[PDB]
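Peer 1: Can you read through this structure? Questions will come right after.
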Amino acid sequence: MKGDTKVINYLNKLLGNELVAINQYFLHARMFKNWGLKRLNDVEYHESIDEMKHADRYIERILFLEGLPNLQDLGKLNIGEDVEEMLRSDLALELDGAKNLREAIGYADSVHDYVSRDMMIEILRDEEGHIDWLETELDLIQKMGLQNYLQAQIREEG
Amino acid sequence: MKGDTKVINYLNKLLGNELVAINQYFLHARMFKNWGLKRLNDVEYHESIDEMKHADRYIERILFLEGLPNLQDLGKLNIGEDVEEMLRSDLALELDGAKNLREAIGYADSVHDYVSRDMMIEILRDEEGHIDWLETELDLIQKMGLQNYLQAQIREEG
Amino acid sequence: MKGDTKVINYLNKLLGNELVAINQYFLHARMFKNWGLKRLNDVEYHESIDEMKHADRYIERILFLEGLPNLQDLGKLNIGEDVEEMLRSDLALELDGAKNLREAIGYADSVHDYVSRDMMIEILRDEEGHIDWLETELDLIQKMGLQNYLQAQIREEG
Amino acid sequence: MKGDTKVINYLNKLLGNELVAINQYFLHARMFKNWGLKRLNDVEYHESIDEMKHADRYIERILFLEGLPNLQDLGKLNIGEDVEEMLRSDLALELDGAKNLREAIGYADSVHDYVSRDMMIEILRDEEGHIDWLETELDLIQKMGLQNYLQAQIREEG
Amino acid sequence: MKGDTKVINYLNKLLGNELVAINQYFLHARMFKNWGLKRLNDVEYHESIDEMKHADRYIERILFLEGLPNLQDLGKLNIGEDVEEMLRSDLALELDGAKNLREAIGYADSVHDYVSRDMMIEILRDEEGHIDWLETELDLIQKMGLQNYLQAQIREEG
Amino acid sequence: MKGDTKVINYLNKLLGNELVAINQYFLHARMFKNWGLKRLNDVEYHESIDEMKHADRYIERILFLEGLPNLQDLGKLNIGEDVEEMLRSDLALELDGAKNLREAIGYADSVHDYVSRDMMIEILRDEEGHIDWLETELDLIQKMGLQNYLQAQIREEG
Amino acid sequence: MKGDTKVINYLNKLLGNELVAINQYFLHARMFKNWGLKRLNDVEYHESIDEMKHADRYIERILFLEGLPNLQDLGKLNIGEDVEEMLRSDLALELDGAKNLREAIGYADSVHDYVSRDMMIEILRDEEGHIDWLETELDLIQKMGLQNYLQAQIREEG
Ligand code: HEM
Ligand code: HEM
Ligand code: HEM
Ligand code: HEM
Ligand SMILES: [Fe+2]
Ligand SMILES: [Fe+2]
Ligand SMILES: [Fe+2]
Ligand SMILES: [Fe+2]
Ligand SMILES: [Fe+2]
Ligand SMILES: [Fe+2]
Ligand SMILES: [Fe+2]
Ligand SMILES: [Fe+2]
Ligand SMILES: [Fe+2]
Ligand SMILES: [Fe+2]
Ligand SMILES: [Fe+2]
Ligand SMILES: [Fe+2]
Ligand SMILES: [Fe+2]
Ligand SMILES: [Fe+2]
Ligand SMILES: [Fe+2]
Ligand SMILES: [Fe+2]
Ligand SMILES: [Fe+2]
Ligand SMILES: [Fe+2]
Ligand SMILES: [Fe+2]
Ligand SMILES: [Fe+2]
Ligand SMILES: [Fe+2]
């Protein structure tokens, strides 16, 4: 079904956000894993998978709307050197993606692409979750201190 | 453990190949899926996952050797417009990756990084499999003709 | 038990046929497998195993009759370059083996080696089956055409 | 994938070794079985199957590398007349095959055919096992004497 | 159904062989059992049962063909005094029975009694097995020596 | 099978490394266990078992190659007095063993002892793992501080 | 708990005996295994494990008593060249260890270290078992002769 050009454009831009998140989250995960912070690797890895599911959704939708998914262009990854900096980088990235999602959702509604909109709201809800997780971790680091925070990631949570 | 700089370099270059394959294979998969060629989507999707496993291996190894995995730079994706062109593109990409693997493996051996080498040979064996699959599909297209080939992908293989 | 010399001779000659069939059928099988004609590989492989069972029977019988099984001499393999030629080669080979079996069976009967004869009739019945399979495939190729025939082998039969 | 001509050549030569072993081992097995040395038949039969698996590996690889597997030419079988002579013959044959494998493995490495090399090392490890088994049996014959050795093969080992 | 007189005659003669074998084998079995050669008792007992099955077959067939089964006349039993002599006696008896079976089978064929013939060939195949067993045991006695042979029968084979 | 003298020499030297590791790791394990650092005892004990498996491999291979395994000579154990010093000692020992393994692997390859080489690469991969574990623990001690590190070992990891 | 110095000394000396036994028994085991004497390898391997359990007991006890377990010093291994010599060597070693155990046990009692003593008596009981096994095997070799003895080890005992 021929979709609206600007919707497909937004979809590609959002897809673009997803696949920077996928890489940044995945590298972060395996950095944590290397440092033996087993728990941060499990969670951050899981978020990489979430982002993939998002990307898959955009791709299938763009294709359905008869546009060309663009996986060529990759945004700036901002990879940290320590736990805080890296969590803080994921948060800024989540926040930027959420801004773009808000914009796209409003636009989809006004050209009547309600199913694209419905898909994007589900995704936004997921993002809002990722944001909540990051914010809480970052505050915990400050509340309990870095050393205790680190000790608390050595063991995977059941 | 501090690894050899040129090994890490090769590892990053190989990682780079993996993540172009991941994207190209994934987009291809969902293109097939859209066209209703269910079987090509299953197989090509599976190869995307294989490539991810490869990437994960490089990342963990680079990190272990204390280098910086580079997920920033993305090579040229060559996406086709029809089944043949797209399979043919995956094949040229596999072949180029195999060339790089051969060089890296020989180099790892000469600096005594036998476990990197052992990892890369396992990967090369997987690639050689992907190559075999592509070659066979491409020949089948020619042997049975395009129409029959297409009909043969409509149904997922049990 | 000392057997009749000419029976043992026939048994060795028949054994000889078996082990050309074993090789030709096995190579054929893996040629098909390579070309992705999964179904022809399953069937032709199974016929290789049948031929092995036959060879085993001759060997044990020759040894029982106190002769020397001869696995040294190998007849001409005629390996094809395409499906038809290769099936057609297996058929001519089956037919020649059947001719030899008929001659041996009659001879066994006239020197009273009824159990060798009984073994050879069971084997001949198997051959007659292999012959039937080849004949049917070759006719199917002509009835439905080569392209359709080929498409029909891509998937293993449950 | 077009392989290196001399690798394919080595592969065919190695295949050639396999299929002499297959025959010699199989005939040996059924000779033992006839003599009621049940245990030597089980083991030697199993080694025949191993050799077949090896042959299958070469054939599929040669075909993959786009060469022609040669099952026409059969080397000299050296079949013994008694247990020792026959075991001793299998050992010399294993040793010759191991020499050829060493040479091929080194050559594969230098033309960068690492997956052929990897396959051949797995095979060589198997051969080294067959060699170990033969050596031990031959020494046991000498340590316990022939009569006791023979009595020890009457019953299949659980 | 009225059968051919000479077939019934052969059937009775063959029946006659069976029931000498039944007795000789059974006595042999229990002689071994007494001497504690548990394994020879199991095997030889089993052969007694086989012979009974044979006798049963003849009796039912003779009766079906409307002749009178003759269980009155019993041939010469040749019972040994030691393992070898006794095995050797069973072998000569098997060989004589096989000679008679060959004659009868040929005769049945020429008067068109194909089902009697078919029954007799099945039986002959069984005899040929009994013969193989005896021959192998007798050779084992010579290969490993009498003392080792005897020790090897003390324990029933699982 | 007569192996190459210098390979057997390397094998003995490597065996020698294994059995110092076995002792040092085992003593370390039970020191931790005494101090109530349950988790370090589980891990370090497991590494002792790994080293044993390694030693077993060398011994069987040396014997197979017809050399004499030397378990007489024992290197310097360097046992620590506190967690860090002891982990740090295991690390230096792992690193030295890895150096020797690299030397031996290269040598095996050049005398064509590919199966010894294949065994040693598997082992080296294991060592590389032990090294990774030590490095991570040592860094964790520094990141979270000694007190928190210690508290984190009181409980065995599920 | 601070233990008595001379008890710890005895404990280390006894530990010392254990770990020579561990090595000698293990090498012996794998020598038998190589020669195909499967049964002697199983038993002798099991005795190596027993000795390890003993060593573990000493180490934990020494540590508990606050002494330093000494795994540095290794006594003379006396490795045989044939089954008898090797069994005979294990026996002399067991006997010497038993002498040391008797002295230590008496000493523990007189300084009131009853739990060390209780541990050592359990161990002595195990040794006495190992001694019984060796003595019986050595006598069996003489009673049945070497050839029969050897044949009797070819098969693992269920
Ligand atoms: C380029 C860096 C990437 C890495 C290192 C990576 C890594 C991984 C790994 C290790 C898995 C686990 C395989 C499994 O068991 O399912 C996975 C799953 C998956 N990946 Fe990726 N991935 C990457 C990018 C992508 C991209 C670009 C896509 C497509 C938009 C994608 C789509 C998926 C999907 C759909 C799954 C299945 C999730 C599940 O069902 O568990 N990935 N990824
Ligand atoms: C020419 C003399 C040969 C004899 C007498 C022989 C005999 C046998 C027998 C009796 C079996 C058991 C069937 C089963 O249950 O799988 C077998 C299995 C097999 N044979 Fe052969 N064989 C011969 C040569 C070959 C050759 C030349 C090849 C191809 C290179 C081959 C390939 C195989 C394979 C792949 C199996 C399956 C093994 C398994 O999965 O158990 N054989 N052979
Ligand atoms: C004269 C000496 C014979 C002796 C000492 C003997 C002994 C035995 C014994 C102990 C059994 C085991 C019973 C059971 O559990 O089935 C048996 C079974 C049997 N007997 Fe006999 N037998 C003799 C002759 C015969 C004859 C002349 C026939 C008829 C032709 C015969 C027919 C059978 C049959 C059909 C079985 C059943 C086998 C089975 O199903 O296990 N026997 N015999
Ligand atoms: C140095 C030469 C040694 C060799 C070649 C060796 C070999 C082995 C092997 C192959 C195992 C089997 C692993 C398993 O499945 O449990 C084992 C087990 C074990 N080893 Fe050792 N070992 C040696 C020395 C030691 C020492 C010095 C100790 C400590 C005093 C020790 C303590 C143990 C323990 C406690 C087990 C577990 C037994 C079980 O639960 O099955 N070993 N050994
Ligand atoms: Fe989630
Ligand atoms: Fe997302
Ligand atoms: Fe997100
Ligand atoms: Fe795969
Ligand atoms: Fe890859
Ligand atoms: Fe690939
Ligand atoms: Fe069949
Ligand atoms: Fe056949
Ligand atoms: Fe056939
Ligand atoms: Fe095997
Ligand atoms: Fe082989
Ligand atoms: Fe072999
Ligand atoms: Fe039977
Ligand atoms: Fe009978
Ligand atoms: Fe009989
Ligand atoms: Fe481990
Ligand atoms: Fe090790
Ligand atoms: Fe290690
Ligand atoms: Fe025990
Ligand atoms: Fe002990
Ligand atoms: Fe002991």
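Note: Cβ is positioned from N, Cα and C throughout, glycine not excepted.
Sharing the record's features from Swiss-Prot:
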DOMAIN    G:1-145  domain 'Ferritin-like diiron'
BINDING   G:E18, G:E51, G:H54, G:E127  Fe cation 1 binding site
VARIANT   G:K38 to M  In strain: ECOR 30
MUTAGEN   G:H46 to A  Fe(2+)-binding and single turnover oxidation at the ferroxidase center occur normally but iron mineralization within the cavity is significantly impaired
BINDING   G:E51, G:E94, G:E127, G:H130  Fe cation 2 binding site
MUTAGEN   G:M52 to H or L  Loss of heme binding. Is still capable of accumulating iron
BINDING   G:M52  heme b binding site
VARIANT   G:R57 to K  In strain: ECOR 30
MUTAGEN   G:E127 to Q  Decreased Fe(2+) oxidation activity. Is also affected in its ability to lay down an iron core
MUTAGEN   G:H130 to E  Decreased Fe(2+) oxidation activity. Is also severely restricted in its ability to lay down an iron core
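Looking at the shown structure, what environment does each listed feature sit in?
Peer 2: Across the domain 'Ferritin-like diiron' (G:1-145), DSSP assigns 117 helix, 0 strand, 28 coil.
In the shown protein chains, 19 other C-beta atoms lie within 10 A of the C-beta of G:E127 (mutagenesis position).
The Cβ of G:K38 (variant position) lies under 8 Å from the Cβ of G:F32, G:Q153, G:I154, G:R155, G:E156, each of these being in the same chain and 6 or more residues away along the sequence.
Around G:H46 (mutagenesis position), a 10 Å sphere centred on its CB holds 14 further CB atoms from the protein chains shown.
Counting only same-chain residues at least 6 apart in sequence, those with a Cβ under 8 Å from the Cβ of G:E94 (Fe cation 2 binding site) are G:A21, G:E127, G:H130, G:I131, G:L134.
In sequence order, G:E18, G:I22 are the residues of the chain that are 6 or more apart from G:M52 (mutagenesis position) and have a CB within less than 8 Å of its CB.
A 10 Å cutoff on Cβ-Cβ distances gives G:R57 (variant position) a total of 18 other Cβ atoms nearby, all chains included.
Other Cβ atoms within 10 Å of the Cβ of G:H130 (mutagenesis position), summed over all protein chains shown, number 22.
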Peer 1: For the C-alpha pair, I'd like the distance in angstrom between G:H46 (mutagenesis position) and G:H54 (Fe cation 1 binding site), rounded off.
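Peer 2: Pair distance, Cα basis, whole Å: 13 Å.
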Peer 1: Across all the protein chains here, work out how many other Cβ atoms are within 10 Å of the Cβ of G:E18 (Fe cation 1 binding site).
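Peer 2: Cβ-Cβ neighbours of G:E18 (Fe cation 1 binding site) within 10 Å number 20.
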Peer 1: Determine the Cβ neighbour count for G:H54 (Fe cation 1 binding site): the number of other Cβ atoms within 10 Å of its Cβ.
Peer 2: 24
Peer 1: Specify the count of other C-beta atoms within 10 Å of the C-beta of G:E51 (Fe cation 1 binding site).
Peer 2: 25
Peer 1: Determine, to the nearest whole angstrom, how far the Cα atom of G:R57 (variant position) is from the Cα atom of G:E51 (Fe cation 1 binding site).
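Peer 2: Between the alpha carbons of G:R57 (variant position) and G:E51 (Fe cation 1 binding site) there are 10 Å.
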Peer 1: Measuring Cβ to any atom of ligand 25 with a strict under-6 Å cutoff, which of the recorded positions G:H46, G:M52, G:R57, G:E94, G:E127, G:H130 qualify?
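Peer 2: So the answer is G:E94, G:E127, G:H130.
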